[PDB]
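Here is the structure we will look at, set down as structure tokens.
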Amino acid sequence: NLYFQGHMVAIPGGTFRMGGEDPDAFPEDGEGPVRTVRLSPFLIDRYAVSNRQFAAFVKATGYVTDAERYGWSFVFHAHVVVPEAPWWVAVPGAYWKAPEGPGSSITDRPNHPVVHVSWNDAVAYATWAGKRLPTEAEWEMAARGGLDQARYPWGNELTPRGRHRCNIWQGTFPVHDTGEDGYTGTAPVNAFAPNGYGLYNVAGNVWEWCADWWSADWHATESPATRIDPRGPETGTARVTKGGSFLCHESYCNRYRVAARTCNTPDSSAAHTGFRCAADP
Ligand SMILES: [Ca+2]
Ligand SMILES: [Ca+2]
């Protein structure tokens, strides 16, 4: 049975339907096919890793993030470019402690998700914590919270009863975020309601690094490797991220549905991407 341990939830072994058939999904994202996947029991963080947690890691180890080694990271234009996504600016000195670059800080965001962390940085933290990154299937089973093929962690309605359940964009992207959900940037890792397994902000807030190499179609075939504790392709060039972010909106990406997925190279980082850890029982 489901139980809690520290700030993690112990998800029992089980079977669920992964993926989606949203009619507007981008073919290259490989959200389909919908497929039945059986997982062994695992533990997963109920919260994405926070600024204060990452700061404790850096204080204990002296870890220097990829964004600090490169000297820049990606910041959203409005908080002071990639041709296909011109709202993303490469900002020298943007990093986890200064998420909008020079002049910014995290003093007023101690319990927000840490951002500007690459996949390498996430793995470094997880390893120091005695943990690991979730597989994409573990992430999605946990984020679905026991519901079968719902659009979002809590069901099919984005705002049940008109109440916000996650931190995404409202308004007109990218020129005006109305902040109707309470936040025009990240929110605390423990904001909004939990899902059915106790996880917070699986949808929205920040994209979350997973263990798997990205593919659009490795998982399309039916086989034990793709359906029983699937770990993704053996190689790749980008790692999977899940969940969507405070910037996501139906008018451009529509990537805050639980089946959604994207990827980034493992040394890359951005103001809307963090991670949560997992562990084996
Ligand atoms: Ca928001
Ligand atoms: Ca998320």
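One-based numbering along the chain as shown.
Header lists the method as X-ray crystallography, 1.3 Å.
The backbone N, Cα and C atoms fix where each Cβ goes, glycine too.
Around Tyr183 (Ca(2+) 1 binding site), taking its Cβ as the centre, 19 other Cβ atoms fall within 10 Å, counting all chains. The Ca(2+) 1 binding site annotation in Swiss-Prot covers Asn167, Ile168, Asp181, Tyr183 and is backed by experimental evidence.
For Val202 (Ca(2+) 2 binding site), the Cβ neighbour count at a 10 Å cut-off comes to 29, with all displayed protein chains included. Summarising the annotation, Swiss-Prot assigns Ca(2+) 2 binding site to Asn201, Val202, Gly204, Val206.
Under the DSSP three-state reduction, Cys248 (mutagenesis position) is assigned to coil, being neither helix nor strand. Residue environment of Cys248 (mutagenesis position) contains 25 other Cβ atoms, counted within 10 Å of its Cβ in all protein chains. Quoted from Swiss-Prot, the note on mutagenesis experiment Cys248 to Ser (Swiss-Prot position 269) is: Abolished formylglycine-generating enzyme activity and ability to bind Cu(+).
If you draw a 10 Å sphere around the CB of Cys253 (mutagenesis position), it holds 19 other CB atoms from the protein chains shown. For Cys248, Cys253, the entry in Swiss-Prot reads Cu(+) binding site.
Secondary structure at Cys253 (mutagenesis position), taken from DSSP and collapsed to helix, strand or coil, is coil. Experimental mutagenesis is annotated in Swiss-Prot for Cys253 to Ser (Swiss-Prot position 274), with the remark: Abolished formylglycine-generating enzyme activity and ability to bind Cu(+).
Listed recorded positions: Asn201, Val202, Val206, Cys248, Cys253. Those with a CB atom under 6 Å from ligand 1: none.
Sequence-distant neighbours of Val206 (Ca(2+) 2 binding site): residues of the same chain at least 6 apart with a C-beta under 8 Å from its C-beta are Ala48, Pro113, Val115, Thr186, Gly243, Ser245, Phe246, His272, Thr273, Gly274. The Cα of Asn201 (Ca(2+) 2 binding site) lies closest to that of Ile168, out of the recorded positions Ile168, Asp181, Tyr183, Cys248, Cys253. Within 8 A of the CB centroid of the Ca(2+) 2 site residues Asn201, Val202, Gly204, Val206, the other residues of that chain are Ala48, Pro113, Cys166, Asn167, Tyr200, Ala203, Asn205, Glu208, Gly243, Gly244, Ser245.
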